[PDB]
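Report on the following structure.
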Amino acid sequence: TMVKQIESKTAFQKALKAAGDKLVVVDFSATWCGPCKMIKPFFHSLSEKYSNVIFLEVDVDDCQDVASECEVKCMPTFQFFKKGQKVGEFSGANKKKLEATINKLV
Ligand SMILES: *SCCS(=O)(=O)O
Ligand SMILES: *SCCS(=O)(=O)O
């Protein structure tokens, strides 16, 4: 519910600017992706449990260009950002690790 959809390359660069010193979690997923749908409700629920963390969403079908530049091979892929810089990443619909990575990098 506190997740925002990134529908353009500019909205992506903007969100990372507007976050300040907060951690940014990006979910690179697609509408046809099986495991992506399995972990999606969990992602959204974490966003209303972490006021300190910015939760974002990229759709790789619309953003093939963006997905490629971020070296996304499979989905869901979660990438984590402090300031402008990437501070960590992992791939796969893993509920426990997603939470653990948020707790660690916050
Ligand atoms: S991330 C979306 C890329 S595009 O819709 O501007 O082509
Ligand atoms: S994941 C971000 C890719 S790029 O814009 O830094 O090249």
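Numbers here mean position along the shown chain, with the first residue as 1.
This deposition comes from X-ray crystallography, 2.8 Å.
Backbone N, Cα and C atoms are what each Cβ position is placed from, and that goes for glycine too.
Annotation source Swiss-Prot lists active site, nucleophile at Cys33 (among others), citing experimental evidence. In the three-state DSSP assignment, the secondary structure recorded for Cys33 (active site, nucleophile) is coil. In the shown protein chains, 18 other C-beta atoms lie within 10 A of the C-beta of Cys33 (active site, nucleophile).
If you take the C-beta of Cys36 (active site, nucleophile) and look for same-chain residues 6 or more apart in sequence within under 8 angstroms, you find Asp27, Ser29, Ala30, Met75, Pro76, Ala93. As annotated by Swiss-Prot, active site, nucleophile applies to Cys36 (among others).
Long-range Cβ neighbours of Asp61 (mutagenesis position) (same chain, at least 6 residues apart, Cβ-Cβ under 8 Å): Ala30, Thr31, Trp32. Here the residue is the original one, while Swiss-Prot reports the published mutagenesis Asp61 to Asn (Swiss-Prot position 60) with the comment Loss of pH-dependence of dimerization.
In the three-state DSSP scheme, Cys74 (mutagenesis position) is classed as coil. All protein chains included, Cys74 (mutagenesis position) registers 10 other Cβ atoms within 10 Å of its own Cβ. Under its mutagenesis entries, Swiss-Prot includes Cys74 to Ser (Swiss-Prot position 73) with the note: Retains its reducing activity.
For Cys74 to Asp (Swiss-Prot position 73), Swiss-Prot lists a mutagenesis experiment annotated as follows: Strongly reduced S-nitrosylation of CASP3.
A Cα-Cα distance of 10 Å separates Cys33 (active site, nucleophile) from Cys74 (mutagenesis position).
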